[PDB]
Amino acid sequence: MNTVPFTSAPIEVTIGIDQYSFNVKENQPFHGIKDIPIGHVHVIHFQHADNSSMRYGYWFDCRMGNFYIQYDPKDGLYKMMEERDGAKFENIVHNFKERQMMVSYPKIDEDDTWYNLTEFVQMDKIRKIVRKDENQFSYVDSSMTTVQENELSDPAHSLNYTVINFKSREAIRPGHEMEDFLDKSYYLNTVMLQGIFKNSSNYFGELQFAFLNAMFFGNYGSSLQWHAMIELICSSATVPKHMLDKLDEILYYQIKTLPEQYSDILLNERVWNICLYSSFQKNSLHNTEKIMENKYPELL
Amino acid sequence: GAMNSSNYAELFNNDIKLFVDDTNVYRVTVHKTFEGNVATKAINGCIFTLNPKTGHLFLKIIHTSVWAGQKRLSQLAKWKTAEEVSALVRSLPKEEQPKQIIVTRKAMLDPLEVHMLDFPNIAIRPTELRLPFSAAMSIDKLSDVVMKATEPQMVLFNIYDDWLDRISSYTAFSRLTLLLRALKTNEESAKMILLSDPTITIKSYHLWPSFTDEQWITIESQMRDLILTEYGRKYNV
Ligand SMILES: O=C(NC1CCCCC1)[C@@H]1CCCNC1
């Protein structure tokens with residue numbers, strides 16, 4: 001079980017740790033989060049009490065280093081940093097734990113929610129989407145635009161998701177225009193899976209990461225990416241059976257976790273109606289169709 | 001974006017453009033079978049591709065053999081249309097290629113866009129005008145070439161005959177759309193109006209009769225009356 005200590009909490013802030021959120025008051029004696037499960041990526045995220053604008057946060061994996069949070073009064077945000085002195089870090093963390101100045105990551109014996117939302121998400125792939133090679137962790141916020149959004153403006157602060165565009169020469173073989181537009185199997189299986197992602201695990205990892213950025217930061221380009229990656233599968237007549245079964249589980253847990261009040265902005269009516277009721281895969285997503293019809297029947 | 005009454009003179013500027021109408025591509029007769037079921041029989045069709053400034057009409061005849069063994073023919077027809085329009089553009093010298101293609105039905109936007117991905121600088125646009133190009137098969141010489149075709153064929157016409165020698169392309173288009181709207185609303189009467197007087201003939205190299213300027217005014221008035229009437233005979237007014 002790992003720990004992310006905080007130097008202090010000088011400004012009042014809502015701190016989220018994966019799907020959990022808690023409030024810290026201005027100058028409250030808070031020194032971080034302990035008992036963080038090893039084996040998963042995690043995200044620690046922030047919304048200031050005074051400015052609910054710009055939710056922001058950090059994706060990290062405690063196996064890759066010792067990380068802590070320290071507020072920067074010049075840049076006005078809680079910053080993740082890496083401590084290279086392992087003995088200093090261990091000593092700091094032990095003191096804070098002995099003084100009980102840390103919140104405990106929940107340990108519900110039954111709950112697989114975070115595993116199910118991050119099953120295919122790897123820190124090494126996050127760091128290729130979010131390019132800042134000098135750090136082992138990755139900053140994301142509400143305002144960051146995607147490479148595709150920037151084509152339609154600062155490249156270093158962009159989300160480098162894989163560009164998907166159904167009306168593009170990459171998606172459409174000369175001479176198979178109607179075939180490839182109406183059945184996207186060649187774009188899914190040859191171009192994207194064999195060509196770019198290499199396997200379906202990397203494809204699902206990017207889809208899961210895009211969803212989580214949409215949900216936790218309201219990042220609009222990430223929501224676009226998530227829906228595009230869903231639509232590409234649903235609009236393919238030929239999809240490996242294991243991928244369909246896994247997609248159904250992935251989306252079920254995403255829809256289950258989505259806050260009920262954010263469905264209006266985080267779910268695209270057209271994509272979901274097409275995917276569940278019109279697409280080649282309309283009958284292949286039983287768990288997702290059932291939870292959608294019981295939780296968000298209005299959208300449909 | 002879309003083409004409407006606000007940007008109507010754009011049709012007659014010096015940027016090459018084409019209208020594409022697909023309403024006569026897939027044509028059928030519906031009939032009963034010996035068992036008393038219903039079946040369709042395809043008949044030859046055509047793509048109506050028109051430069052509104054010059055009157056040049058690229059009439060690609062769609063022979064019924066293109067549908068043999070194919071499914072979902074109404075969907076295929078849009079894609080076949082887009083394939084043929086793309087082939088036409090590629091066949092034209094660069095300086096003759098259109099800068100814009102305006103489709104008369106919005107369902108042609110995606111098929112045409114996908115077929116024209118190689119031409120990112122050609123704009124594919126819808127229109128809010130309700131143009132009467134479906135009535136092109138009411139022009140006898142066009143119907144004749146379509147129905148006689150035994151294989152796929154492209155035939156070139158000038159749909160304005162020689163009118164541009166005396167009138168502008170705005171006026172020629174307005175005359176054409178008036179004639180076609182009349183033919184669409186009441187074909188028999190429109191054709192009576194056009195051919196009543198046997199001393200006015202259609203030249204071998206023309207589509208419409210050789211009306212003098214004064215006769216065109218009379219004809220045009222007769223067509224407006226027809227359209228207004230039928231509009232009464234229709235809504236009772
Ligand atoms: O939300 C919860 N705990 C918070 C975790 C972060 C620190 C503050 C408490 C749990 C989740 C379900 C079980 N009861 C409440």
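Our numbering is plain: 1 for the first residue shown, then up by one each step along the chain.
Determined via X-ray crystallography, 1.5 Å.
Backbone N, Cα and C define each Cβ position, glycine as well.
Swiss-Prot documents B:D21 to N (Swiss-Prot position 1853) as a published mutagenesis change and attaches the note Reduced growth at 30 degrees Celsius. Strongly reduced growth at 16 degrees Celsius. Annotation for B:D21 (mutagenesis position): same-chain Cβ neighbours under 8 Å, separated by at least 6 residues, are B:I47, B:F48, B:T49, B:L50, B:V103, B:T104, B:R105, B:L131, B:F133, B:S134, B:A136.
Cβ environment of B:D22 (mutagenesis position): B:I47, B:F48, B:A77, B:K78, B:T81, B:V103, B:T104, B:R105, B:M108 lie under 8 Å away, each six or more residues apart in the same chain. Here Swiss-Prot notes a mutagenesis experiment, B:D22 to N (Swiss-Prot position 1854), with the remark: Reduced growth at 30 degrees Celsius. Strongly reduced growth at 16 degrees Celsius.
DSSP classifies B:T23 (mutagenesis position) as coil under the three-state reduction. Mutagenesis annotation in Swiss-Prot: B:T23 to A (Swiss-Prot position 1855), described as Reduced growth at 30 degrees Celsius. Strongly reduced growth at 16 degrees Celsius; the structure shown retains the original residue.
Of all Cβ atoms in the protein chains displayed, 17 besides its own lie within 10 Å of the Cβ of B:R105 (mutagenesis position). Swiss-Prot documents B:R105 to K (Swiss-Prot position 1937) as a published mutagenesis change and attaches the note Severely impaired growth. Reduced growth at 30 degrees Celsius. Strongly reduced growth at 16 degrees Celsius.
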